[PDB]
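Asks: Sharing a structure below in structure tokens format, with a few things to ask.
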Amino acid sequence: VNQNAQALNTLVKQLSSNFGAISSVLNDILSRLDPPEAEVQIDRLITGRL
Amino acid sequence: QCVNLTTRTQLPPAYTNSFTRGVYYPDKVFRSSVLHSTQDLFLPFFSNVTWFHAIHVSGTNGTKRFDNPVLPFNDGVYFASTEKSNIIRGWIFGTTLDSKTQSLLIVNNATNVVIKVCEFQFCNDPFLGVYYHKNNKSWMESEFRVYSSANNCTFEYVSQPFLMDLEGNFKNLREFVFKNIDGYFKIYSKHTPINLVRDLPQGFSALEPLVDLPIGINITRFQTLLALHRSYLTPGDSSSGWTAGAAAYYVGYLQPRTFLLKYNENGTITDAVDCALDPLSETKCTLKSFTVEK
Amino acid sequence: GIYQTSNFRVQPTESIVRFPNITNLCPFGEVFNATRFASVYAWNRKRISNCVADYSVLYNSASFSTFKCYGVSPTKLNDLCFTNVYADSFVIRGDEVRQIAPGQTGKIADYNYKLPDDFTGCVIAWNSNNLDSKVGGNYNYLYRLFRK
Amino acid sequence: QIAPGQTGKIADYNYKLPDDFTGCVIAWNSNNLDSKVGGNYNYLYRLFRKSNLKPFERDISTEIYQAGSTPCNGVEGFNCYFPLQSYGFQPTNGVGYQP
Amino acid sequence: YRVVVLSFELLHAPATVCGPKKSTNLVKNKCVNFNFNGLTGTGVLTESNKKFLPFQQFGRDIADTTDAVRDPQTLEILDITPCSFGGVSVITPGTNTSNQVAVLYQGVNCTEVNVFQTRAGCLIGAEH
Ligand SMILES: *[C@@H]1O[C@H](CO)[C@@H](O)[C@H](O)[C@H]1NC(C)=O
Ligand SMILES: *[C@@H]1O[C@H](CO)[C@@H](O)[C@H](O)[C@H]1NC(C)=O
Ligand SMILES: *[C@@H]1O[C@H](CO)[C@@H](O)[C@H](O)[C@H]1NC(C)=O
Ligand SMILES: *[C@@H]1O[C@H](CO)[C@@H](O)[C@H](O)[C@H]1NC(C)=O
Ligand SMILES: *[C@@H]1O[C@H](CO)[C@@H](O)[C@H](O)[C@H]1NC(C)=O
Ligand SMILES: *[C@@H]1O[C@H](CO)[C@@H](O)[C@H](O)[C@H]1NC(C)=O
Ligand SMILES: *[C@@H]1O[C@H](CO)[C@@H](O)[C@H](O)[C@H]1NC(C)=O
Ligand SMILES: *[C@@H]1O[C@H](CO)[C@@H](O)[C@H](O)[C@H]1NC(C)=O
């Protein structure tokens, strides 16, 4: 059980990482940047999260 | 208008231990019954904080002079005060502390707090002359002798007093943390009744935030404002001041540390662990738990 | 058998926004509704800071014959929180109003108050016929024609 | 501004380019063909529209825009403006202002 | 002509003059887009019995999702749950026998979606 809990916990914490992006919040980056740069930042976040 | 005092004569420094003091809430997020690790500017546990009497009697004759040293501001300051007569009134923050550069001023008199960001021309010994009225004596009239002139004021703040009225062994511990980050001056504070402890007491009290001033100025150095009840024109032989400076103030310096705070069910930080103090604390931080099994 | 084909969600249709009460009323009435305006050589700069600034009151009041903004559009000014705003209050003749804008010349633009070519801000004026004029002539507003 | 991913009065109100453009943009100076001594104002531009353009959308509407809260009804006035301003192309204009 | 020139300073310094922060009505117990003091999100809001200290604004019991938040206008404390999601499964016999299918919604109630509620989810089209 412990391992499985850890297995999930770490995963969710990976949502808080930037992976080189300006923000670990996709909504914040979009509400800030137009498509042609928000797309680069979202691509960085997608790479990290995938 | 300012009044010249005597030479400070560069009293030798004296240190004391800070037993688990200076911990503030880093965020405005309610957290309940969990352990959170934060890397921020904290006062390290069991550190040497330098302590000064408000009034020091050191001369052979018995001279009474304010110990109001001019002190640096290195990445935050933990300022504690043990007093009983409201003889500490505020602070000044700045880089040059003259008319050339802007500076921040905080004073507290009996009714409200005065916070100003201006180009004050401070004198060498800023202070507040305190006198009682002839019939009431309930409040304490203050004459401000901090700055010669002020120009280019860009901030003004008034609110409820930072320091409670202290008007006989009921000493009080006022703990504050000052930070200057990204143009915001952040103040954290806590007030606690103390009893029969000369120095800083052993225990854990978390500093709740007070206020964030968008001052947007550069702060490198700071000083302490004191209240003179005696007379500078005629200094008494003794007892004109307040019991030869029984009250005192301690200053320690914040440094970048990672702390493990324990939020209880009711949202208060009840305990902390400094990861770099000892190997036990390092193990506790690595395990994210206060208790460690064999 | 059993097959996981799609995913079920509930897409929302309405959005709600909550912010705390609007409190720190910026000094504007003391500038635009002021009883007296200084001369064109003791020009009134008033610094406005630490206050929330409502601009629709001005731009949608239709009492300003000039709304000329440089560097910023006048309709998105409500969606910005600047460091400071300097409110410049005076009275000037109408034919000279066209002289308060960057890059211009004239006795006011050259000998009263120069606006740099890189302005970011707004010039706004209203007709003060029934406020500043008197029957015998109001000569309390002074103007220079000569400078070195 | 004639390139994908850019913003401004033309990229938003005159010519929207999609971020995925394939093709070439070409432009040269036209001082001695377009500019006149008295100024050629035959080329008109927009400063205010209700919304940003979708790519390759060509809007030729001349409806008077509503800047205030009251309707314009095709008539200018207070907070009512025609959509198109003229350009002061002159042969003495600077690098920024020549066509 | 009464003239005012408003010069606006936009520098790399904190702002002291700000525009109005337009807010809207509260919608409780409904799946909505919410914006509380700058946090934007999607979810439902319910009344919470938690007590926030005066300096505290948000809540994170799990440290990865803001479970609760204090409303800016009215000082009431309201929590937040995610709008019900979950996979959709098709329960089918082989098509070589029949084209009738049932639909299972995993881990959802039969209100958000011949209905059978199981611990596995809401089943539609299959008889109990
Ligand atoms: C603190 O001060 C004492 C002397 O009072 C000294 O022995 C000790 O090394 C100091 N510790 C630190 C960390 O500076
Ligand atoms: C406190 O000080 C301010 C100026 O710093 C002064 O105006 C005020 O009157 C003082 N309070 C009282 C009760 O006099
Ligand atoms: C928290 O506060 C409640 C009363 O408000 C009390 O019942 C509970 O025991 C408290 N928990 C602590 C910190 O002891
Ligand atoms: C001036 O006063 C009028 C009242 O007739 C009001 O409508 C207007 O908004 C005021 N202007 C400012 C800048 O407060
Ligand atoms: C906002 O105003 C309402 C009354 O309109 C009041 O009940 C509420 O406490 C106020 N909130 C703040 C944060 O001042
Ligand atoms: C399945 O359907 C096929 C026709 O597609 C038929 O040949 C076969 O007999 C069927 N088998 C069963 C077991 O239903
Ligand atoms: C949700 O499912 C439970 C069964 O676990 C049921 O008791 C409850 O009524 C359902 N909720 C609604 C709103 O029907
Ligand atoms: C099962 O039998 C009980 C009576 O014992 C009845 O109440 C219930 O509706 C029945 N369920 C089904 C699915 O037939």
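Throughout, chain D uses Swiss-Prot numbering, with the displayed residues spanning 409-507 in order.
In case you wondered, yes, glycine gets a Cβ from its N, Cα and C as well.
Reproduced below are the annotations present in Swiss-Prot:
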type    : residues        : note
VARIANT : D:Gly446 to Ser : In strain: Omicron/BA.1, Omicron/BA.2.75, Omicron/XBB.1.5, Omicron/EG.5.1
VARIANT : D:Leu452 to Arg : In strain: Delta/B.1.617.2, Epsilon/B.1.427/B.1.429, Kappa/B.1.617.1, Lambda/C.37, 19B/501Y, Omicron/BA.4, Omicron/BA.5, Omicron/BQ.1.1; Contributes to cellular immunity evasion and increases infectivity
VARIANT : D:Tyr453 to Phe : In strain: B.1.1.298
VARIANT : D:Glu484 to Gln : In strain: Kappa/B.1.617.1
MUTAGEN : D:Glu484 to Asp : Increased replication in human TMEM106B overexpressing cells
MUTAGEN : D:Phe490 to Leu : Increased resistance to neutralizing antibodies and human covalescent sera neutralization
MUTAGEN : D:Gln493 to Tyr : Reduced host ACE2-binding affinity in vitro
VARIANT : D:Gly496 to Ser : In strain: Omicron/BA.1
MUTAGEN : D:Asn501 to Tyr : Increased binding affinity to human ACE2
Asks: Is it possible to get the count of other C-beta atoms within 10 angstroms of the C-beta of D:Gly496 (variant position)?
Replies: 12
Asks: D:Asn501 (mutagenesis position): which of the recorded positions D:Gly446, D:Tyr453, D:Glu484, D:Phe490 is the nearest Cα neighbour?
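Replies: So, spelling it out, the nearest of the recorded positions is D:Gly446.
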Asks: Taking only the Cα atoms, work out how far D:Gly496 (variant position) lies from D:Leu452 (variant position), in Å, as a whole number.
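Replies: The separation of the Cα atoms works out to 10 Å.
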Asks: What subset of the variant positions D:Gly446, D:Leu452, D:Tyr453, D:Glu484 lies within 10 angstroms of D:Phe490 (mutagenesis position), using C-alpha positions?
Replies: D:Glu484
Asks: Taking only the Cα atoms, work out how far D:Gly446 (variant position) lies from D:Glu484 (variant position), in Å, as a whole number.
Replies: 27
Asks: Do you know offhand how many angstrom separate D:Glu484 (variant position) and D:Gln493 (mutagenesis position) by C-alpha?
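Replies: Between the alpha carbons of D:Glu484 (variant position) and D:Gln493 (mutagenesis position) there are 14 Å.
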Asks: Express the distance between the Cα positions of D:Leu452 (variant position) and D:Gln493 (mutagenesis position) as a whole number of Å.
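Replies: That comes out at 6 Å between the alpha carbons.
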Asks: Please classify the secondary structure at D:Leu452 (variant position) using three-state DSSP.
Replies: strand
Asks: Give the distance between the Cα atoms of D:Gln493 (mutagenesis position) and D:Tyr453 (variant position), rounded to the nearest whole Å.
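Replies: Here the two Cα atoms are 5 Å apart.
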